[PDB]
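Below is one structure, written out as structure tokens, with a few remarks after it.
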Amino acid sequence: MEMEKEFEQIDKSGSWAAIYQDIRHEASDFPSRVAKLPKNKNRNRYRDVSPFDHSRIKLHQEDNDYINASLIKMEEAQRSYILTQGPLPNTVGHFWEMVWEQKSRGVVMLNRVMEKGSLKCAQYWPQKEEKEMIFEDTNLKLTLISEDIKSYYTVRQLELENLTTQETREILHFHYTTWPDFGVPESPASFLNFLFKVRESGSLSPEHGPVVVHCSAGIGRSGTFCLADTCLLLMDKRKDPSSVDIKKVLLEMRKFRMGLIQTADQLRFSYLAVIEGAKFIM
Ligand SMILES: CNc1ncccn1
């Protein structure tokens, strides 16, 4: 079926939970043996969210190459994304090592450091120009260059230096700051505006390594971001935009990381975002 009218048909019939459970039943199951090794317990935020072995990002280290991060490679859309958990106190250096080694231009952050009164990720970037951060375990230096605070999101320019070679690179930090503590946003308008700002920066384009996107677990809000981007791109590429099937695209993405889209409300919100976004594109 088309999307907008499949949408109204699920609303009128109140069957979002049943649609979402079908997705959960059909989703791929692949091994995640490296994630579950005992030496990696303090590298995982949640025991039930792990990268598959076949698609995990490897650190360029011989001691321990493990990080909770996955490469989502979308062949028809010609887009790639790295989806990862919010960094932990003992993985902030690994996180920036990955950004460096994978040649990413941008980092997309969809959560606040504290939500619901609890810490959802480490304070992994500097808040003042004159107070830079050094990660001694991976030999990197990170400096805040500029910051632009808007009503729904903040953009930061950061400098990442590989202290071993003295090479430097400019990284863009795109921080969506207004996702509610409970539920999903009422309108997709600010989320779409944010996606378009990431696109306009070049961070999603083939001349760079994959964008790094995270929330707390790296599967819920993060899944919504890449699912909406890929669906909208396919609607631009194909002769028949109504052929784009958001449930099929989501199942394709779940071949590369488990659990993408965590609730039926996130699924409904993804439909809403793609539907509204397709009208603005034209
Ligand atoms: C489908 N995306 C795309 N196509 C051509 C060039 C770049 N991106």
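Placed from the backbone N, Cα and C atoms, the Cβ positions cover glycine too.
Annotation source Swiss-Prot lists active site, phosphocysteine intermediate at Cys215. According to Swiss-Prot, the substrate binding site annotation covers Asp181, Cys215, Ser216, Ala217, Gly218, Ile219, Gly220, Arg221, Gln262. According to Swiss-Prot, the experimentally introduced change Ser50 to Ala or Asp is described as follows: No phosphorylation. The note that Swiss-Prot attaches to the published mutagenesis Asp181 to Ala is: Substrate-trapping mutant. Under the heading of mutagenesis, Swiss-Prot lists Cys215 to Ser and annotates it as follows: Catalytically inactive mutant; abolishes sulfhydration.
With a 10 A radius on its CB, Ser216 (substrate binding site) counts 21 other CB atoms from all the protein chains. Across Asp181, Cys215, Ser216, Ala217, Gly218, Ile219, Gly220, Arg221, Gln262, which the record gives as binding substrate, the greatest C-alpha separation is 16 Å. Long-range Cβ neighbours of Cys215 (mutagenesis position) (same chain, at least 6 residues apart, Cβ-Cβ under 8 Å): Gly86, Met109, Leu110, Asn111, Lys120, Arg221, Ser222.
Of the listed recorded positions, namely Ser50, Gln262, the sparsest Cβ surroundings within 10 Å are found at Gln262. Long-range Cβ proximity for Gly218 (substrate binding site), meaning a same-chain Cβ under 8 A and a gap of 6 or more residues, is found for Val49, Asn68, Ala69, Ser70, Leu83, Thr84, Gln85, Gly86, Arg257. According to DSSP, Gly218 (substrate binding site) is assigned to coil rather than to any helix or strand. Cα-Cα distance from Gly220 (substrate binding site) to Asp181 (mutagenesis position): 13 Å (rounded to the nearest whole number). Between the CA atoms of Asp181 (mutagenesis position) and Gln262 (substrate binding site) there is a gap of 15 Å.
A gap of 13 Å separates the Cα atoms of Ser216 (substrate binding site) and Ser50 (mutagenesis position). Cα-Cα distance from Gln262 (substrate binding site) to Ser50 (mutagenesis position): 14 Å (rounded to the nearest whole number).
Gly220 (substrate binding site) has a Cβ environment of 21 other Cβ atoms inside 10 Å.
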